[PDB]
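Undergrad: The structure's right below; bear with me while I get my questions together.
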12 protein chains.
Amino acid sequence: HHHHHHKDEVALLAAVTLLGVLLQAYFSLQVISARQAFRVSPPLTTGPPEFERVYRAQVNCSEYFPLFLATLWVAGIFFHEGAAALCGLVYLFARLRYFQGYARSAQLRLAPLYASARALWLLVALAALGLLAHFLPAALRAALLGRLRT
Amino acid sequence: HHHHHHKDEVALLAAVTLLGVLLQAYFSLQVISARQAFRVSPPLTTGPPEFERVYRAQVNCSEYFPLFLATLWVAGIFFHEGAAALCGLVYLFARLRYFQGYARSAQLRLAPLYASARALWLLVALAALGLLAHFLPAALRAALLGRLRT
Amino acid sequence: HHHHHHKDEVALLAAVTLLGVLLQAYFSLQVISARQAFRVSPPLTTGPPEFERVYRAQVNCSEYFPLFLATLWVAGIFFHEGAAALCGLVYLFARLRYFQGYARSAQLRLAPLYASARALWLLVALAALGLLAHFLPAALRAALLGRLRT
Amino acid sequence: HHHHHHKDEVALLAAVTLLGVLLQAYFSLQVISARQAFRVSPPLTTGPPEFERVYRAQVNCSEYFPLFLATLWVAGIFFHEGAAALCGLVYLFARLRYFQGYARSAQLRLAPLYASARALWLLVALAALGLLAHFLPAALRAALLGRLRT
Amino acid sequence: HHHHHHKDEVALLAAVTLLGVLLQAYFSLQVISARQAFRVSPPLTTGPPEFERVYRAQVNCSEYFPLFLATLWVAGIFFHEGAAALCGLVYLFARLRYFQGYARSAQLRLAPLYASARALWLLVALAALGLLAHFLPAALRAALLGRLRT
Amino acid sequence: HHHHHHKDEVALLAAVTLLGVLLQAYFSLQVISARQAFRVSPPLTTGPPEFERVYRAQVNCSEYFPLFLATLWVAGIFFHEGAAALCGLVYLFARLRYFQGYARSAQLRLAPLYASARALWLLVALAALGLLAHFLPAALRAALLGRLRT
Amino acid sequence: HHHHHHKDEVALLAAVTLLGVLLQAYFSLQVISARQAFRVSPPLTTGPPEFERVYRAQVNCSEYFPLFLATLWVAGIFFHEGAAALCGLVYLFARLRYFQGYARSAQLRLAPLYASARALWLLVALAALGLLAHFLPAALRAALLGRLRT
Amino acid sequence: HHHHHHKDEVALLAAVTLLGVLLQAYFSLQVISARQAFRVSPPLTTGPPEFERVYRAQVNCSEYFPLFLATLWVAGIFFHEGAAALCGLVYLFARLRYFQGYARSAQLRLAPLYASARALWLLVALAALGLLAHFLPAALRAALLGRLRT
Amino acid sequence: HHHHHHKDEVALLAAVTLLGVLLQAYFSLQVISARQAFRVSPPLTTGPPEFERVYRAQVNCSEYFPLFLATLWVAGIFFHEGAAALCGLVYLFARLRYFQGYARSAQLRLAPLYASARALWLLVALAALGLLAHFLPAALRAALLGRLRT
Amino acid sequence: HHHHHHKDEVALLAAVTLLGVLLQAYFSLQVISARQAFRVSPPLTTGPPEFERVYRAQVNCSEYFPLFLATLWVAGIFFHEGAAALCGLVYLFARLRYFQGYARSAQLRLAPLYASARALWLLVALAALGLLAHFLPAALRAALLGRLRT
Amino acid sequence: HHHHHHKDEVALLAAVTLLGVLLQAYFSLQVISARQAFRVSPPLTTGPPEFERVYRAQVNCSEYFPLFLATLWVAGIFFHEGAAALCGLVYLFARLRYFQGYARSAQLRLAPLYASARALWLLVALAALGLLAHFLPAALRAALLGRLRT
Amino acid sequence: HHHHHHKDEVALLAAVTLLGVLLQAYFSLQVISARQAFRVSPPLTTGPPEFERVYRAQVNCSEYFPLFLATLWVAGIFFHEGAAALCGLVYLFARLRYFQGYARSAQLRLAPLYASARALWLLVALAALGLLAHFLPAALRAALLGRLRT
Ligand SMILES: N[C@H](CCC(=O)N[C@@H](CS)C(=O)NCC(=O)O)C(=O)O
Ligand SMILES: CCCCCC/C=C\CCCCCCCC(=O)O
Ligand SMILES: CCCCCC/C=C\CCCCCCCC(=O)O
Ligand SMILES: CCCCCC/C=C\CCCCCCCC(=O)O
Ligand SMILES: CCCCCC/C=C\CCCCCCCC(=O)O
Ligand SMILES: CCCCCC/C=C\CCCCCCCC(=O)O
Ligand SMILES: CCCCCC/C=C\CCCCCCCC(=O)O
Ligand SMILES: CCCCCC/C=C\CCCCCCCC(=O)O
Ligand SMILES: CCCCCC/C=C\CCCCCCCC(=O)O
Ligand SMILES: CCCCCC/C=C\CCCCCCCC(=O)O
Ligand SMILES: CCCCCC/C=C\CCCCCCCC(=O)O
Ligand SMILES: CCCCCC/C=C\CCCCCCCC(=O)O
Ligand SMILES: CCCCCC/C=C\CCCCCCCC(=O)O
Ligand code: NI
Ligand code: NI
Ligand code: NI
Ligand code: NI
Ligand code: NI
Ligand code: NI
Ligand code: NI
Ligand code: NI
Ligand code: NI
Ligand code: NI
Ligand code: NI
Ligand code: NI
């Protein structure tokens, strides 16, 4: 405190962030479950293809999760909160489908992997466009001021 | 600048965040050390069970680390900073114990894994409760206003 | 809204964050490419050393990426934005070199790994120094006030 | 010779038989092609999953091919030639789809495997019904004649 | 059509043929069942000895099945239909016992393998004797006619 | 019975069929012999290359055997019995050479594999030409009758 | 010495003991022989299933041999010498059959394994019954004497 | 017979011996059970770590069992029956704990392994002390008698 | 008690027995030491040949140890105590040499293995000769008494 | 210098030597090429049979190359330069054929291996015959001179 | 003897030859050392990549060593002694660097491998040029004399 | 020609060289023989330890053979022919013993390996001493002449 809160500017991003965490928790619980079913004890991460697909689907989602969080917040702050949150939901729903598909079949990971890549690339473009709108005017002005005497 | 800083609202979260990073650095240095001791050179991540346990303990802590960070910040902003920071410390101390236990024995990972899951689930619940307190009143009001003419 | 934005206080951190994401995207696309070249289909993450090095270089960069993001933001907020952003650029350029080197040879990962560790440790020290400057004066004052009657 | 030919009673069965052979030839040429692509030389029948799927799809089609031929001819002679030939075409088209699907993905073999099983079971039932119509009347008559004095 | 059918000359052969197909169907369903029980997914044909024995028993029966069909029909047409059908039943019952025995133990395959070989060799001898009775008289006559002038 | 036999129309096909069976029996006895020599007990089908070549040569001959039988009978009935029987003998002699060559060396399988493929493709073409001669005239007539009013 | 010998009280146990040793010697000589035949040199204890079965049959007999000796002597001293010696002979003859069966086939070990377990359990029960007869009367008397005043 | 029995001098040793046998029987039944659960058929003694731990725990107990029996009897006869029997019970209870611990985790074998070693070493020391008391006086006397003339 | 002890009749056997136990303890401590040196953790019993030789030497000594104990006691009681004890010492010294040799080289196990076999076979022959002297006179007398009337 | 050169006595040997070196260079370049084609990177010398055959053919030629050089020079100096050079050319041409054959097929190495062995054995015999002509006369003379007085 | 020595014409070649031998001795001692460090006992030539690189570097140097010696002597005799000796030193220094580099990293073998190939190819060209100068004039003269009458 | 031969100065070196070649031929024939006995076909160089020891013993002798030849000739020319030839015989006899020993046991290679190293090091020292005697006087003279004016 402060007699103002910036919570109302990031609450959709925070909600989509928490949903992402819950989805990652779900993937982790499904791996523990596959370990039980296929009797693959730590420290092993190999076993039958069906176990390896569940393990790998979770590990893939986990590798991309910080990329998702980073670009969600940057796009949400610099471009538009609602648009970023919406691309974020689409990304997470695609990730659920990727995990479910990949667990059934390596080939079934591909369609939802492409949908998740499209949603993440869109977050990347919105983040980039917002950062450009932030930096470009001051930079072009400073260049122009430089050329002004001449 | 700005003639105000929101640093004083997130400094415990930032301190617990930095402690988390230092702990992850420690786990990484312990893997490099196990590589030396067991002569397992990159790109290999397999070798004797004792090397694999150290590798896996670090990789597990690393997978969950962004989940920890995400929920720490959301709970700290939307619920209560001190409570979030405290659950965060408990989580990180549990993770230290998980890493140390798992390195000695797969079975010794389990008790501290459960303690870390309890602390992370508590962060999740506090984040959820704070987001509910943020969104629910405006939503119930809007629903009611809708029903008002009738 | 709010009639003020804290965007101007974190825009360099956000830009370096987005660059980090783009670099991680690049590493991921290079793994997909190595999968094609060496015919290593998911769920496999093993194959010839040359494939394993590309896979491992990406996975290593990915493990450290949240540590990078965490300390970049904490150092940028609590110490100095421009200094944090600069150490961050140096870190990311070192990571590019690590990935390129490791793909050619395990041994070629080492020099740029050390440069990335130096840049990350510097971010850690700046974050720590900023948090100390935040907390230490109030703590020493409170200790002193305690001793004052005596 | 003979001043009659029974060719006109089995020409659809013979045509569907020849189509089956051509389809098996196709599967064999696709395995030779996969051997070239994946550099798997005889006597090896193992290699990457993608090679093994092509090999296995052909071997599976080959195991069932004599079952197909046997029941096609028995159903065609004892039940109805056109019906047997039609179930036979459906079976072979399902087998093409099984081979193509299985080569892409183990999971993609399943739908067309079920369609081929339905067509083969139908040939089995028609063969059984025709053999029953052949044998049952004489058998029931002989049983009855036996009971007649009494 | 034709105002005569040759169905009555091959109906026992066709019935024994259909029984052979049903038995091969049974072996195939037992392999699918062993895949489920031992979690061996296609394209794999290896796993624990107990799975491999079920797989191999089916594959062995399948390799010999066209030899069985070929000699059943040739012996049934050229020697005697009832005798061929009877040796055929004995062969198929021996094959059932081979499959059941081999699934329990490699060693238990041997006694019924020998009984199936005896029944198949008998079909071979009957086929050979019928073909000799078909060709030998005309050949000896033609040789004699050749020697007749001299 | 019947006061006529169609045996005299298929006796060369039946003789070549029986020779094919005897040749497959020979290949099977040679595998049992290689099992003894190299001490490879069922359910194993792997061992030294020299055992695997004998196993594979037999399995290859067995996969193609129903294709051989099918096309031999269709070409023999629809095209010309003596021509089909002759291509059939050539095919079987090529298969003997394939088995003997492959057992000595993978590379030695190739020349006789090509000779067997040429003989089998010739049977396929004769079968196709006979089926065309059977079906084409009635089909062209029916098409023409259709066009006749116009 | 002593002007008495307790040899006459244990000579059947000693004879059955010596027979057990000779049988274990036989099993050991058969393993050395299997090593020669299958060319499996120490320190290896793995090789083809046929070698492993001979090795394992001997190792199993060896693990149970001290259990046999212990219970033979305890039953022979505390229950009845002739009965213990007789169960002991039955056990050893069952063990010979177990070794011979297991060497031929894993499955053939089972019937004689069960017969050896029945004979060993009988020795266990006789030993237990003899020890009960030894200890129970004095214990029940001491309990009763305790209750006597009351 | 004999009008005396030495049964009363060894009945505690015999009872502890029989308990040892029953405990070894228990370990063996637990291995058979682990074979069923993990589908590891003889002659295999390898499989998942969880099966191998149960197998190894039993094999370890079995290797030491004759050492236990030997020293139990020697200490019980030459030192003191009750003391030997008591160390023996402690040893066997420690072995139960070793088996149960090792089955859960390799690391959990260690504490009860040390307790079993302490109890076995104590039996060894009591056996040694009893044998010294038996042999030393006569030996020192004989040495002294030798020195006596001088 | 008893006013006599049979300790003086078996004290050399008991001493040689205890020495055997101490030697087995030594072999076990050397395996634990090889586990440390070669980093082979339980439940593994495989690793480099040098570890496997130490493991196997101990396991071999352990398998034969109950055979040694059994025949030592039977020969010592039924033939001559001092002779049995002496063959026993020779056997144990040969076993020490076997363990030391085998640890250095598989081939170095052979000479001392043969010396241990000679000493054990001698114990076997002395045990057999003592049991014959025990049983043969009464048996020949009983046979003769049977023949006496005639 | 010297006002004479012994170059004219060994120039054919030197030319055949240089040709041998060029041929070994060729074999080495073909291995580097096979490494590229089959993606087998150093330090690996294993991979598909087709790579291993190229590697092994070169390594075999390399092992025998010093034997070739040694005997070429000794035969060329002690027997006859032109004859040695000619056997040497024949040997090298046989080695080219061995390398080319072995690369295609293990079996194709054999005929040219035998031709190279014949040429090398001939060089050996010429070297031996030349050394005999050098040493035998002086030795027989010295023996004779020894016998001369007598 | 001889009242002249050709030692002064080859002493630099002999010195460079001896240096080559000493360098090969060094490589061999470094392999023995790597065997000790990585516990890889003969007959094994495989182990961790770091051991395999040391082994392979030595084996590669050894394969090329006779090519080096052959061309060093031929170039030194037929072209120029000092030039050959100098290229030889350069080659050997490059080989030292190849061995040292390859031991650290496969990739580090490449630069010095290329330098050694350049020095060896230069020796080859000098040897070829010297042999041409030896043979070409007499050959061109003989061809010309042949053409002279015409 | 030349009216002198330098054959009489190198005939012992040539004879020892030829003996070395014959010994290498023997080692090669023994490997071909081990391939037959253990059924290890090219391109394989792995199999049971007993085959690998024969292979490795030959390959080791082959690697050192050019070192032997080089130093034999240099020591024989620059130091003393008879001494070099004698060390050479000793070396070759040691190599025979190394091959024979290593084939029986890895450990048995060591004593004769050391004897061969001593003989080869002696050849190295004699070669070095002869080259020093060749070069040192002229070098010291040239240095002295340089210092002479001063
Ligand atoms: N290096 C030996 C020498 C014995 C030899 O030269 N064998 C001939 C006939 S089996 C061969 O072609 N060896 C094949 C190879 O060296 O890869 C070997 O491994 O075989
Ligand atoms: C747990 C998930 C929370 C969901 C957060 C998003 C809630 C509603 C998002 C929709 C906002 C859309 C704003 C309009 C964007 C546009 O114009 O495209
Ligand atoms: C590096 C670690 C920094 C530690 C950050 C936390 C410092 C004190 C945390 C305690 C705050 C507790 C506030 C009260 C919460 C409650 O009522 O439960
Ligand atoms: C995509 C990358 C964006 C780059 C963000 C950084 C842009 C300029 C950074 C330089 C700021 C340096 C401020 C001075 C720091 C110092 O004094 O050391
Ligand atoms: C190569 C393929 C040849 C095709 C053989 C079949 C040609 C036409 C088949 C259709 C006949 C259908 C007859 C009617 C059967 C019914 O009433 O269901
Ligand atoms: C599904 C199985 C159908 C059974 C076909 C056979 C039915 C009866 C076969 C017996 C015919 C025997 C004829 C006599 C042969 C002989 O004399 O040996
Ligand atoms: C066991 C093998 C039986 C052999 C069957 C064939 C017997 C003779 C076949 C030759 C018939 C050739 C007829 C002429 C064909 C043509 O004109 O090309
Ligand atoms: C080498 C083997 C020695 C055999 C030892 C046993 C000799 C005879 C044993 C039979 C004794 C049976 C006594 C009667 C037991 C009963 O009543 O059941
Ligand atoms: C099946 C187990 C049987 C148990 C055997 C032991 C029964 C009681 C043992 C206790 C005897 C203790 C005697 C005193 C020893 C001492 O003074 O320390
Ligand atoms: C720990 C080892 C204890 C040693 C036990 C043996 C002590 C002396 C044994 C020698 C007794 C020899 C008696 C004579 C035997 C004979 O005549 O051959
Ligand atoms: C690069 C290769 C150089 C070739 C060296 C040989 C050149 C000609 C060799 C033939 C000399 C033959 C002399 C006659 C030998 C004989 O009588 O058999
Ligand atoms: C152990 C190494 C011995 C070194 C042998 C070489 C000693 C000096 C070599 C230099 C000779 C160079 C002669 C000039 C060659 C040229 O003109 O290029
Ligand atoms: C095939 C082997 C040929 C043997 C070559 C050597 C023949 C005799 C060598 C002995 C010469 C010894 C000369 C004396 C050396 C010295 O004084 O030590
Ligand atoms: Ni205020
Ligand atoms: Ni201001
Ligand atoms: Ni603000
Ligand atoms: Ni406002
Ligand atoms: Ni007619
Ligand atoms: Ni009629
Ligand atoms: Ni008809
Ligand atoms: Ni009495
Ligand atoms: Ni007594
Ligand atoms: Ni001069
Ligand atoms: Ni000269
Ligand atoms: Ni002179």
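Each residue's number is its place along the chain shown, starting with 1.
So how was this one determined? The header says X-ray crystallography, 2.1 Å.
Yeah, the Cβs are placed from backbone N, Cα and C, and that goes for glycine too.
Found this in Swiss-Prot, in case it helps:
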type	residues	note
BINDING	G:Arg35, G:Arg56, G:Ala57, G:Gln58, G:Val59, G:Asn60, G:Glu63, G:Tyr64, G:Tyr98, G:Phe99, G:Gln100, G:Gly101, G:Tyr102	glutathione binding site
MUTAGEN	G:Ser41 to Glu (Swiss-Prot position 36)	Reduced leukotriene-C4 synthase activity by nearly 80%
MUTAGEN	G:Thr45 to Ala (Swiss-Prot position 40)	Leukotriene-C4 synthaseactivity is reduced by 30%
MUTAGEN	G:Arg56 to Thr or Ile (Swiss-Prot position 51)	Loss of leukotriene-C4 synthase activity
MUTAGEN	G:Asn60 to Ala (Swiss-Prot position 55)	Does not affect leukotriene-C4 synthase activity but substantially increased KM for GSH
MUTAGEN	G:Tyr64 to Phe (Swiss-Prot position 59)	Does not affect leukotriene-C4 synthase activity but substantially increased KM for GSH
MUTAGEN	G:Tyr98 to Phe (Swiss-Prot position 93)	Reduces Leukotriene-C4 synthase activity and increases the optimum for pH-dependent activity
MUTAGEN	G:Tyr102 to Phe (Swiss-Prot position 97)	Does not affect leukotriene-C4 synthase activity but substantially increased KM for GSH
ACT_SITE	G:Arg109	active site, proton acceptor
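Can you walk me through where each of these features ends up in the structure?
TA: In this structure, G:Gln100 (glutathione binding site) is part of a helix by DSSP.
Under 8 Å, Cβ to Cβ, and six or more positions away along its own chain, G:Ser41 (mutagenesis position) finds G:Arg35.
Reduced to three states, the DSSP call for G:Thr45 (mutagenesis position) is coil.
For G:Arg56 (mutagenesis position), the same-chain residues 6+ apart in sequence whose C-beta sits under 8 angstroms from its C-beta are G:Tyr102.
Cβ environment of G:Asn60 (mutagenesis position): G:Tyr98, G:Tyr102 lie under 8 Å away, each six or more residues apart in the same chain.
In the three-state DSSP scheme, G:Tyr64 (mutagenesis position) falls into the helix class. Spatially close to G:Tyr64 (mutagenesis position) yet at least six residues away along the chain are G:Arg95, G:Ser116, G:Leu120, judged by Cβ distances under 8 angstroms.
Other C-beta atoms found within 10 angstroms of the C-beta of G:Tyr98 (mutagenesis position) number 25, with every protein chain shown included.
Taking the Cβ of G:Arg109 (active site, proton acceptor) as reference, residues of its chain lying under 8 Å away and at least six apart in sequence are, in sequence order, G:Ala57, G:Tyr98, G:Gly101, G:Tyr102.
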Undergrad: Quick check for the class: what is the C-alpha distance, in angstrom and rounded, between G:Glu63 (glutathione binding site) and G:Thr45 (mutagenesis position)?
TA: 16
Undergrad: Chain I proximity: which mutagenesis positions among G:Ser41, G:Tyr64, G:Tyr98, G:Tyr102 have CB distances under 8 Å? Answer 'none' if there are none.
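TA: It is G:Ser41, listed by sequence.
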Undergrad: For each of G:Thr45, G:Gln100, count the other CB atoms within 10 A of its CB; which of these recorded positions has the top count?
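TA: Its Cβ has the most other Cβ atoms within 10 Å: G:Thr45.
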Undergrad: How far is it from G:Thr45 (mutagenesis position) to G:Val59 (glutathione binding site), counting Cα to Cα, in Å?
TA: 11
Undergrad: What number of additional C-beta atoms lies within 10 angstroms of the C-beta atom of G:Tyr102 (mutagenesis position)?
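TA: Around the Cβ of G:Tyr102 (mutagenesis position), 24 other Cβ atoms lie within 10 Å.
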Undergrad: Which one of these binding-site residues, G:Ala57, G:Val59, has the sparsest Cβ neighbourhood, judged by other Cβ atoms within 10 angstroms?
TA: G:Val59
Undergrad: Chain H proximity: which recorded positions among G:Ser41, G:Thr45, G:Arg56, G:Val59, G:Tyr98, G:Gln100 have CB distances under 8 Å? Answer 'none' if there are none.
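TA: The answer, in sequence order, is G:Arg56.
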Undergrad: List which of the recorded positions G:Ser41, G:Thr45, G:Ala57, G:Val59, G:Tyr64, G:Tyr102 have a Cβ under 8 Å from any Cβ of chain L, in sequence order, or say none.
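TA: Contact set vs L: G:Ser41.
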Undergrad: Quick one: give me the count of other CB atoms within 10 A of the CB of G:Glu63 (glutathione binding site).
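TA: There are 21 such Cβ atoms around G:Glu63 (glutathione binding site).
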